[PDB]
Amino acid sequence: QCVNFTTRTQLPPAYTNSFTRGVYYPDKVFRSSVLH
Amino acid sequence: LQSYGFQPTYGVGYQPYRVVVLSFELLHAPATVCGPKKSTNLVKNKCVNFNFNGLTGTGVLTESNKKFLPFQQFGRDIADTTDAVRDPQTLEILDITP
Ligand SMILES: *[C@@H]1O[C@H](CO)[C@@H](O[C@@H]2O[C@H](CO)[C@@H](O)[C@H](O)[C@H]2NC(C)=O)[C@H](O)[C@H]1NC(C)=O
Ligand SMILES: *[C@@H]1O[C@H](CO)[C@@H](O)[C@H](O)[C@H]1NC(C)=O
């Protein structure tokens, strides 16, 4: 069922500072005490 | 899209050729499937020729204390050599040193 719920509701997009996020595991290998 | 034309009267090259391609990746992730090679017993504190999921080697086996995360199968040194492994049957962590 298609429903046309009003509109996009004005302009939401604001901005923020992503300090040190977005870090994921690059490979499926265990490592420790190393600056990879 | 353009239509293939395949009839038995066509010669070599124009005939249909069924193709199967495998796109498997190896040994930077835990193994899941392989051949009929049979598992043996486990021995420790002895220089032995181990074989864990296709990774041959030589060294003594000792129960290490490193906590392998479930997506992790291998542990590596500075020189990219394997250092610890999780046995595919018993999920304990074993140190490997030649
Ligand atoms: C939501 O909006 C769309 C377009 O604004 C509607 O699509 C129209 O549907 C009518 C029939 O009810 C057609 O005559 C128009 O040509 C359609 N417009 C377009 C641009 O395709 C849609 O029907 C609306 N949703 C509902 C539930 O009515
Ligand atoms: C592996 O599977 C066999 C039978 O499929 C079972 O007997 C054995 O206990 C399993 N390994 C472990 C470590 O439990």
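Note that chain B is numbered according to Swiss-Prot, with residues 492-589 shown in order.
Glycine is treated like the rest: Cβ placed from N, Cα and C.
What Swiss-Prot says about this one:
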type	residues	note
MUTAGEN	B:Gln493 to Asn	Reduced host ACE2-binding affinity in vitro
MUTAGEN	B:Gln493 to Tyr	Reduced host ACE2-binding affinity in vitro
MUTAGEN	B:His519 to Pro	Increased resistance to human covalescent sera neutralization
VARIANT	B:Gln493 to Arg	In strain: Omicron/BA.1, Omicron/BA.2, Omicron/BA.2.12.1
VARIANT	B:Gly496 to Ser	In strain: Omicron/BA.1
VARIANT	B:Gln498 to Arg	In strain: Omicron/BA.1, Omicron/BA.2, Omicron/BA.2.12.1, Omicron/BA.2.75, Omicron/BA.4, Omicron/BA.5, Omicron/BQ.1.1, Omicron/XBB.1.5, Omicron/EG.5.1
VARIANT	B:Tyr505 to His	In strain: Omicron/BA.1, Omicron/BA.2, Omicron/BA.2.12.1, Omicron/BA.2.75, Omicron/BA.4, Omicron/BA.5, Omicron/BQ.1.1, Omicron/XBB.1.5, Omicron/EG.5.1
VARIANT	B:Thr547 to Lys	In strain: Omicron/BA.1
VARIANT	B:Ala570 to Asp	In strain: Alpha/B.1.1.7
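Here the features listed in Swiss-Prot are painted onto the structure.
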residue: B:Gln493; record: mutagenesis position; Cβ neighbours (10 Å): 4
residue: B:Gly496; record: variant position; Cβ neighbours (10 Å): 7
residue: B:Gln498; record: variant position; Cβ neighbours (10 Å): 7
residue: B:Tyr505; record: variant position; Cβ neighbours (10 Å): 11
residue: B:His519; record: mutagenesis position; Cβ neighbours (10 Å): 11
residue: B:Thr547; record: variant position; Cβ neighbours (10 Å): 8
residue: B:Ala570; record: variant position; Cβ neighbours (10 Å): 6
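Checking the recorded positions B:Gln493, B:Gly496, B:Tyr505, B:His519, B:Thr547, B:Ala570 against chain A with a Cβ-Cβ cut-off under 8 Å leaves B:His519, in sequence order. The distance from the Cα of B:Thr547 (variant position) to the Cα of B:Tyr505 (variant position) comes to 45 Å. Inclusion criterion for the recorded positions B:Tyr505, B:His519, B:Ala570: a C-alpha placed within 10 angstroms of the C-alpha of B:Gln498 (variant position); this criterion is met by B:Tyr505. Annotation note: B:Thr547 (variant position) sits in a strand segment as assigned by DSSP. Between the alpha carbons (Cα) of B:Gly496 (variant position) and B:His519 (mutagenesis position) lies a span of roughly 43 Å. Here the candidates are the recorded positions B:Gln493, B:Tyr505, B:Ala570, and by Cα distance the one nearest B:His519 (mutagenesis position) turns out to be B:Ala570. The two recorded residues B:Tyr505 (variant position) and B:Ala570 (variant position) have their Cα atoms spaced 51 Å from each other.
If you measure from the Cα atom of B:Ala570 (variant position) to that of B:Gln493 (mutagenesis position), you get 52 Å.
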